[PDB]
Each structure stands twice: as C-alpha cells, then as structure tokens.
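Trainee: Supplied in structure tokens, the structure appears directly below.
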Amino acid sequence: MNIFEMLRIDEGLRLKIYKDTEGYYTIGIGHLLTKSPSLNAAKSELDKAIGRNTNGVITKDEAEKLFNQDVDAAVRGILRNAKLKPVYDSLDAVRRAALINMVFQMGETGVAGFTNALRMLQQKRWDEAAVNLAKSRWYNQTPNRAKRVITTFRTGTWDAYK
Ligand SMILES: [Cl-]
Ligand SMILES: [Cl-]
C-alpha cells in the first residue's frame with residue numbers, strides 16, 4: 001500500500017464534475033475546483049486546470065495528472081509548514097502517509113490547527129492522539145474516512161485499508 005493507493009481508495013475517481021461531501025464542485029480524484037455555487041465557475045476552473053475546453057469531462061490520464069500534482073503539493077506544503085514539518089519528520093513511513101492524507105483533504109491550515117493531536121503525534125502517544133483526533137468536525141462529517149486515517153495513526157499499519 002502507498003499514498004496514491006490510499007487516497008484513491010478514500011476519494012474515488014470521477015471523470016465528470018461532481019459535488020463533494022460539502023457540496024463543492026470537484027472532479028477526478030478529490031480535486032476541488034471551486035467553492036462557488038456556480039457550475040460555470042467550476043467549468044472555467046476545470047478548463048484552466050487542464051488546459052483545454054473540457055465541457056465538464058476529463059479522461060483518466062487527466063485525472064491522474066491532477067492527482068500527481070495534488071499529492072506533490074500536499075507533501076511540499078507539509079514540508080514548508082513550520083508546524084507540520086516537525087511532525088512529519090518525527091514519523092515512520094506509514095504514519096507520514098496518514099498526515100499527508102489529512103492535508104490533501106483539509107489543507108495545511110486545516111491540519112496545522114489540530115495543535116494538541118499534533119503534539120501528541122510527536123510524542124508518539126498513539127492512543128491519545130487518536131482520541132483527540134476524533135473530537136472534531138472532520139470525524140463527525142466523514143466518520144468512515146476519518147476512522148481509517150485515525151487507525152493508521154494508531155497502529156502504524158495499512159490494515160484499515162486492507
Ligand atoms: Cl491546478
Ligand atoms: Cl466517510
């Protein structure tokens with residue numbers, strides 16, 4: 001198992017503009033297009049991201065190309081964030097995947113805000129951080145996905161995904 005596969009399981013793949021769990025226009029593998037309520041706006045962003053007139057539909061390769069940029073971007077965001085970097089550096093390969101997943105989903109700012117759990121992750125207090133991670137909107141809105149990530153942090157294995 002690896003980061004790409006993990007995230008592909010969590011976000012799925014759609015070749016046509018869709019709405020996310022929050023009602024936002026998305027496409028491909030969890031690629032947020034816009035938070036605007038307008039499909040046109042979504043469409044224009046899409047065209048701009050792909051570089052062609054797409055009319056709301058992309059190919060598999062295109063979805064994969066956006067996905068590679070997005071994963072790369074998330075990793076770099078972690079590496080550049082003063083609060084995230086230390087955390088990522090202190091972790092094993094599997095747990096690094098767990099933090100990258102959260103960043104892909106909720107952004108750097110989002111994750112950076114889990115102050116306490118972050119500190120707990122740094123101290124390698126697995127059980128405690130996991131409990132803290134569950135007291136959040138994130139866990140309450142996407143409980144199945146949050147459980148998977150949270151188990152990954154607790155255990156350090158890919159079991160929740162196997
Ligand atoms: Cl983009
Ligand atoms: Cl879920």
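Going by what the header records, the deposited coordinates were determined by X-ray crystallography, 1.8 Å.
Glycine is treated like the rest: Cβ placed from N, Cα and C.
The active site, proton donor/acceptor annotation in Swiss-Prot covers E11, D20. In Swiss-Prot, the entry for mutagenesis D20 to E or Q states: Loss of 99% of enzymatic activity. The structure shown retains the original residue. For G30 to A, Swiss-Prot lists a mutagenesis experiment annotated as follows: Almost complete loss of enzymatic activity. Here Swiss-Prot notes a mutagenesis experiment, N132 to I, with the remark: 5-fold decrease in enzymatic activity. Under the heading of mutagenesis, Swiss-Prot lists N132 to M or F and annotates it as follows: 2-fold decrease in enzymatic activity.
Are these features on the surface or tucked inside, and what are their neighbours?
Mentor: Within the same chain, residues at least six positions away from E11 (active site, proton donor/acceptor) with a Cβ under 8 Å of its Cβ are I29, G30.
Around the Cβ of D20 (mutagenesis position), the same chain contributes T26, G30, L32, each under 8 angstroms and 6 or more positions distant in sequence.
Following the DSSP three-state reduction, the secondary structure of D20 (mutagenesis position) is coil.
Of all Cβ atoms in the protein chains displayed, 19 besides its own lie within 10 Å of the Cβ of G30 (mutagenesis position).
Under 8 Å, Cβ to Cβ, and six or more positions away along its own chain, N132 (mutagenesis position) finds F114, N116, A117, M120.
Under the three-state DSSP scheme, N132 (mutagenesis position) falls in the helix class.
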